[PDB]
Amino acid sequence: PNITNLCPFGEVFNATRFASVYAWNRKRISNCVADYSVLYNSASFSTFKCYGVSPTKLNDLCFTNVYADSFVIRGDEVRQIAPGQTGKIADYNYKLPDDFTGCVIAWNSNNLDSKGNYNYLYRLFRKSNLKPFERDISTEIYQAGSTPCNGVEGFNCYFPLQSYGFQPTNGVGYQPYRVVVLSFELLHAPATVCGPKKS
Amino acid sequence: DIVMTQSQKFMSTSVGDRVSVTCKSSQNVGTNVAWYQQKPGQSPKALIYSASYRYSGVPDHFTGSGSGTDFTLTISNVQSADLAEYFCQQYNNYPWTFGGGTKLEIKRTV
Amino acid sequence: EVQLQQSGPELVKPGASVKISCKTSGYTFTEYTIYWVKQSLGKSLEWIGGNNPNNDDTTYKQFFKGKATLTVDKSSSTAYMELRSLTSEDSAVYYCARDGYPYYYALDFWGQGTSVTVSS
């Protein structure tokens, strides 16, 4: 059949505004048919590290209830996004479990944040590492001293959120990168989203 | 404001009697203290933590007190290695300031 | 596995500048702050101040002006005190301590101290 029911899977990749890295954006896509091959075919995708399956087998296999996690990171932090690795962002902002059969895309957005951008916040201080797929949203004055922390901020009383120095005259490591992570569960019971078929 | 006197500067116990020292503080600022032993010549050794807790590295046979704006500590007895200086702690505001200290003297008789 | 090796006694001159080193080794230096106190020959203990190895923060007491300066270095993994205006009564012993945030608050570990004496 024609089966022309393309879903917003092809729209989130072209969204002008994303969310913060600690308040990473989550999208659930299902009940649609879209081609996954057109993504890596384009030459505008700088980084494509896809662990769950080979890039050419996305269309061959059918999945369920696909989940997309989107955020923005710095230029020299792309290696932090990997299952079972170290990193300040990988520990206090977003962590991948080792048993993660997912797929990762990342691309530059330097021209979209030129002057630069000073509305980005990221966690820097936390008691322990984050749990997998944890939407930890909260605000508190981080304390690192024996004396109790109360009232106004000061010594051993810090704000765990800081901005980004995304100046328009910076090279690699200071250019914003849009990062999206695709995950899915295989055939829990029904099947809604599969690869396209040609006739 | 900031003052610590613990109602005494030095106390004397001869033999057998239990030793106890208070750590009376200023007006209500919080509840967090500590007590350190100061042997005559080397670094201070912590005696009690928050006036009621235990140390893994000390043979702890100690009695503490409750909570509030007043503090008290009770030590086991007057052994042969108790003659030292007693220091109390108060850590609520950044300008830390302690008391004048307490001295334990073994009152030898005739 | 916590240890602290300091310098020996020093003789200073009034109206001069001297240095004191607190060396920390055998454990990570980044997390816990370092505190400085003094003992003036058995008198009451004064909290000289404290410093943060990571944020490079420095905090003093209410009345400390005259030698208000701290520094630390990670290459040598130590801290340096600078003493100035050694006028008439600063002859005392300096003690360098480290606290613990996960456990054992309030200056668990101490040092041997450095005795500085003022003379002509």
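Per Swiss-Prot, chain A residues shown: 330-444, 447-530, in order.
Positions of Cβ are set from backbone N, Cα and C atoms, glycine also.
Counting every protein chain shown, the Cβ of A:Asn331 (mutagenesis position) has 5 other Cβ atoms within 10 Å. In Swiss-Prot, the entry for mutagenesis A:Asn331 to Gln states: Reduced viral infectivity. The structure shown retains the original residue.
According to its DSSP assignment, A:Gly339 (variant position) is helical. Recorded in Swiss-Prot as a natural variant, A:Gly339 to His carries the remark: In strain: Omicron/BA.2.75, Omicron/XBB.1.5, Omicron/EG.5.1.
Looking at Swiss-Prot, you'll find the natural variant A:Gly339 to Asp noted as follows: In strain: Omicron/BA.1, Omicron/BA.2, Omicron/BA.2.12.1, Omicron/BA.4, Omicron/BA.5, Omicron/BQ.1.1. Take the CB of A:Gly339 (variant position) and look out to 10 A: across all protein chains shown you find 13 other CB atoms.
According to Swiss-Prot, the experimentally introduced change A:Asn343 to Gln is described as follows: Reduced viral infectivity. Taking the Cβ of A:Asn343 (mutagenesis position) as reference, no residue of its chain lies under 8 Å away while being at least six apart in sequence.
Around the Cβ of A:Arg346 (variant position), the number of neighbouring Cβ atoms within 10 Å comes to 7. Where Swiss-Prot documents A:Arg346 to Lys as a natural variant, the accompanying text is: In strain: Mu/B.1.621.
In this chain, none of the residues that are 6 or more apart from A:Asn440 (variant position) has a CB less than 8 Å from its CB. Swiss-Prot documents A:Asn440 to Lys as a naturally occurring variant and attaches the note In strain: Omicron/BA.1, Omicron/BA.2, Omicron/BA.2.12.1, Omicron/BA.2.75, Omicron/BA.4, Omicron/BA.5, Omicron/BQ.1.1, Omicron/XBB.1.5, Omicron/EG.5.1.
The note that Swiss-Prot attaches to the natural variant A:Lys444 to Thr is: In strain: Omicron/BQ.1.1. Under the DSSP three-state reduction, A:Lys444 (variant position) is assigned to coil, being neither helix nor strand. Within its own chain, A:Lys444 (variant position) has A:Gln498, A:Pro499 as residues 6 or more apart in sequence whose C-beta sits under 8 angstroms from its own.
Of all the Cβ atoms in the protein chains shown, 20 others lie within 10 Å of the Cβ of A:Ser477 (variant position). Among the natural variants in Swiss-Prot, A:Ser477 to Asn has the note: In strain: 20A.EU2, Iota/B.1.526, Omicron/BA.1, Omicron/BA.2, Omicron/BA.2.12.1, Omicron/BA.2.75, Omicron/BA.4, Omicron/BA.5, Omicron/BQ.1.1, Omicron/XBB.1.5, Omicron/EG.5.1. The residue drawn here is the original one.
In Swiss-Prot, a published mutagenesis experiment is listed as A:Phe490 to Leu, annotated Increased resistance to neutralizing antibodies and human covalescent sera neutralization. Counting every protein chain shown, 13 other Cβ atoms lie within 10 Å of the Cβ of A:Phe490 (mutagenesis position).
Within the same chain, the residues at least 6 positions away from A:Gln493 (mutagenesis position) whose Cβ sits under 8 Å from its Cβ are A:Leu452, A:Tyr453, A:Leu455, listed in sequence order. In Swiss-Prot, the entry for mutagenesis A:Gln493 to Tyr states: Reduced host ACE2-binding affinity in vitro. The structure shown retains the original residue.
The number of other Cβ atoms within 10 Å of the Cβ belonging to A:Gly496 (variant position), over all protein chains shown, comes to 12. Quoted from Swiss-Prot, the note attached to the natural variant A:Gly496 to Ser states: In strain: Omicron/BA.1.
Take the CB of A:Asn501 (mutagenesis position) and look out to 10 A: across all protein chains shown you find 13 other CB atoms. Classification of A:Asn501 (mutagenesis position) by DSSP places it in coil, neither helical nor stranded. One mutagenesis experiment named in Swiss-Prot is A:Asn501 to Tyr, and its note says Increased binding affinity to human ACE2.
A:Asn501 to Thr appears in Swiss-Prot as a natural variant; the accompanying note says: In strain: 19B/501T.
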(message) Roughly how many Å lie between the Cα atoms of A:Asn331 (mutagenesis position) and A:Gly339 (variant position), rounded to a whole value?
(response) 19
(message) According to DSSP, collapsed to three classes, what secondary structure does A:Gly496 (variant position) have?
(response) coil
(request) Can you grab the distance between C-alpha atoms at A:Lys444 and A:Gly447 for me, in Å and as a whole number, given the 2 missing residues? (result) 4
